[PDB]
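The structure appears below as structure tokens.
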Amino acid sequence: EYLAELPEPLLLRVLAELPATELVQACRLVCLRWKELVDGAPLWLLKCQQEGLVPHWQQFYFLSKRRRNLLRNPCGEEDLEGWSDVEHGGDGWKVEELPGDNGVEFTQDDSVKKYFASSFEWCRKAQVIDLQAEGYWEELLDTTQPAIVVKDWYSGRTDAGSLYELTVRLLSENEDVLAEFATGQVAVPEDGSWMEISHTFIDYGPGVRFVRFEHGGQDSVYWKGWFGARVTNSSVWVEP
Amino acid sequence: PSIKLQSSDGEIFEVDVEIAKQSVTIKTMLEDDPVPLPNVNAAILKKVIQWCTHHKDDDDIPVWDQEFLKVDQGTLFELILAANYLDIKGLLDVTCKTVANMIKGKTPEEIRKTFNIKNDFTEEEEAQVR
């Protein structure tokens, strides 16, 4: 009519206004120009700036959209809501309150009320993440390999020596170990400060579909109660 | 305060500067005698200057505007063109959504229908999931 005879820039503005779902799904099917447009850098680049996103854009956009911690219940606010392969060495796991029963309060976030404490033997819990079921498709995982980023916090008691361990995996479809990060066992700091361990996964290769989170801990001393290491606030990200 | 503004087809319009000046591009023009606008016919121009009078101040889009823009395709664009040109940073937006509102939640066949745009497409039509 008049429409498709109206200078590119405005057509963007209009287009800018729609749900990316629909730009990708529908608009790209209307006509050539439209499609060759949805596949504009400028079109997304705008929708981005349009809503802050800036620190292939389309992706970056959609990632910026999806981006959120993927670990369900990082702190024990629902006990062991949705953790699993939970092995309870000794007196098991236990959710206590900040600050530690003799052991310092949190800092670089304070919506953190709680944390798990471990016994006189190993305590491990785990999580598996369905990347697709979180909204991350194969053509992006295998082509883009955006950075997966694993964080975990842990600390000691001042009164007794403890030990931490982490082991994250990226997995093929049929549970194939596509990449590992393991820490081994580590000496939790004497004075019970809060330590924060991260990994970032990159150029990992194509086929990742799942991320497995697993960490654990216990005490060096070996006493009933919960003198073993304390974990919390564990989180997992796919960073645009 | 009254500025004379001339449409493409001869017609001349008096608006209070108060409610013009809402076009940035005209406002800036003022600091820095009809002003000619040989790229809006006065059917639009009219409509524009109404929008301005009603907004002498300042999704969803205000009801009144909703209503205002309840117009034939053609005339839409012609606003969403003038508006841009006149930098009526305000009207353009609400116009633009209106249109997008139209595109929203339709099928290619459908949008193509309601916009009377022709199916360009050979082949298949690359289908990927999200």
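In order, the residues displayed for chain A correspond to 49-103, 113-297 in Swiss-Prot numbering, which applies throughout.
So this one's X-ray crystallography, 3.5 Å, going by the header.
Note that Cβ sites are derived from N, Cα and C of the backbone, with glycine treated the same way.
Now, the feature entries from Swiss-Prot:
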MUTAGEN   A:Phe177 to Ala  Abolishes binding of glycoprotein targets
BINDING   A:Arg214, A:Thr215, A:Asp216, A:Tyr279, A:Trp280  carbohydrate binding site
MUTAGEN   A:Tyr279 to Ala  Abolishes binding of glycoprotein targets
MUTAGEN   A:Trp280 to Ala  Abolishes binding of glycoprotein targets. Strongly reduced ubiquitination of glycoprotein targets
MUTAGEN   A:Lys281 to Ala  No effect on carbohydrate binding
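For the recorded positions A:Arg214, A:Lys281, the ranking by surrounding Cβ atoms (within 10 Å, all protein chains) places A:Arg214 first. Between the CA atoms of A:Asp216 (carbohydrate binding site) and A:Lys281 (mutagenesis position) there is a gap of 14 Å. Distance from the CA of A:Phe177 (mutagenesis position) to the CA of A:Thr215 (carbohydrate binding site) is 16 Å. Looking only at other Cβ atoms within 10 Å, the busiest spot among the mutagenesis positions A:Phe177, A:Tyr279, A:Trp280 turns out to be A:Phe177. Distance from the CA of A:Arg214 (carbohydrate binding site) to the CA of A:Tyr279 (mutagenesis position) is 13 Å. With 9 residues left out of the model between A:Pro103 and A:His113, the distance spanned by their C-alpha atoms equals 15 Å. When secondary structure is read from DSSP and collapsed to three states, A:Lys281 (mutagenesis position) falls in the coil class. A gap of 13 Å separates the Cα atoms of A:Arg214 (carbohydrate binding site) and A:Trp280 (mutagenesis position). If you take the Cα of A:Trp280 (mutagenesis position) and the Cα of A:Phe177 (mutagenesis position), they are about 6 angstrom apart, rounded to a whole number.
For A:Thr215 (carbohydrate binding site), the count of additional Cβ atoms within 10 Å of its Cβ stands at 14 [all protein chains shown].
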